[PDB]
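Here's the structure, in structure tokens; my notes come after.
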Amino acid sequence: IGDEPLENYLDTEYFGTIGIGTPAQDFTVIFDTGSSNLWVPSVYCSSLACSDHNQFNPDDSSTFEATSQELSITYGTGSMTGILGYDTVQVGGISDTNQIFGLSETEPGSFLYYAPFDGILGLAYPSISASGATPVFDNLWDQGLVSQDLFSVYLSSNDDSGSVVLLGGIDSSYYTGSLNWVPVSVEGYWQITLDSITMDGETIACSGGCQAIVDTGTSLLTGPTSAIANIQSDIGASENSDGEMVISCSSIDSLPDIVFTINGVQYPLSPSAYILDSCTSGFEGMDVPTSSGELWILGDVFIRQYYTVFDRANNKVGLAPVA
Ligand SMILES: CC(C)CN(C[C@@H](O)[C@H](Cc1ccccc1)NC(=O)O[C@H]1CO[C@H]2OCC[C@H]21)S(=O)(=O)c1ccc(N)cc1
């Protein structure tokens, strides 16, 4: 069982340190349950974001093995191109030998330039991995480096230490109540079916059910723009001169919970959770069309309240209230 500590950056990004190569070269990476590739910047990249982050040098690693395979990835915000290579990745105390990963050759745009992390370590299914690159957790399981084919995530609140990805384990000191299990509706993301979203007993969005993904790599709780607009109006959030969804901090003590029903079980978010003396909404409209329908994203606003188990043996997500 391996523990990967995560730094809680402003309650907005959660990244941990990994080592790549022999001797290890260290990188910070977002542990991203919304994607499946591992990549870091490399000495082959001249983009600005490469210049202001740690760059992998395969020349200095005695265990590196080159490939002729290229890689390209476009995220919601940010993108990269590069080349795949193999090396040993130290992650959570585990020596992940023979791990394929991306060495960036371009990283355009300001988001990656201003972000504190060097790269991204995806934790989702192989079906959405660019170039069919084996995801880290698949390679761990393939090599028997974890005995149980699952991992769990605790994300801390209030910029506190203690966030972790627990590779191969579930730890009940991080939660209370019973874990409830949700089948993965479509294997790619950690995608699940939401039944309803309610406030003070009435349905405010997702009437008749909708699709959602559980994504540590997204800060906010996002949904289709039209639905989110209603929710913003429902909680009293107004966009201001600067493009921020502003809300009176006094509503934190006024407003009722917003309740997500998932597989028939109610998961409340208190206004303490879905309102971030500058208070803004934890919701954001973002349209993610798929053959499944538009996706909602249960990002860190949600995951901070629910210890989450990602079970690849079973293709299920487990949820329980954080301790
Ligand atoms: C780069 C990540 C650390 C951040 N992203 C979260 C990530 O989970 C998204 C979450 C996501 C998912 C779907 C649509 C938009 C965003 N996944 C994603 O874009 O996956 C990509 C992998 O290759 C492609 O195939 C799947 C989608 C692409 S992100 O949505 O782009 C993002 C970027 C900036 C901020 N501030 C907040 C979120």
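Residues 60-335, 339-385, in that order, are what chain A shows, numbered as in Swiss-Prot.
How was it done? The header gives X-ray crystallography, 1.9 Å.
Cβ coordinates are placed from backbone N, Cα and C, and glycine is handled just like the others.
The Cβ neighbour count for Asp91 (mutagenesis position), using a 10 Å radius over every protein chain in view, is 24. Among the mutagenesis experiments that Swiss-Prot reports, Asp91 to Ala is described with the note: Loss of activity.
According to Swiss-Prot, the active site annotation covers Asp91 (among others).
Residues or ranges marked as active site by Swiss-Prot on the basis of experimental evidence: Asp274 (among others). In the three-state DSSP scheme, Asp274 (active site) falls into the coil class. Cβ neighbours of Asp274 (active site) (same chain, under 8 Å, six or more residues apart in sequence): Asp91, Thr92, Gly93, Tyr248, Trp249, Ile359, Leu360, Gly361.
With 3 residues left out of the model between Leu335 and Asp339, the distance spanned by their C-alpha atoms equals 10 Å.
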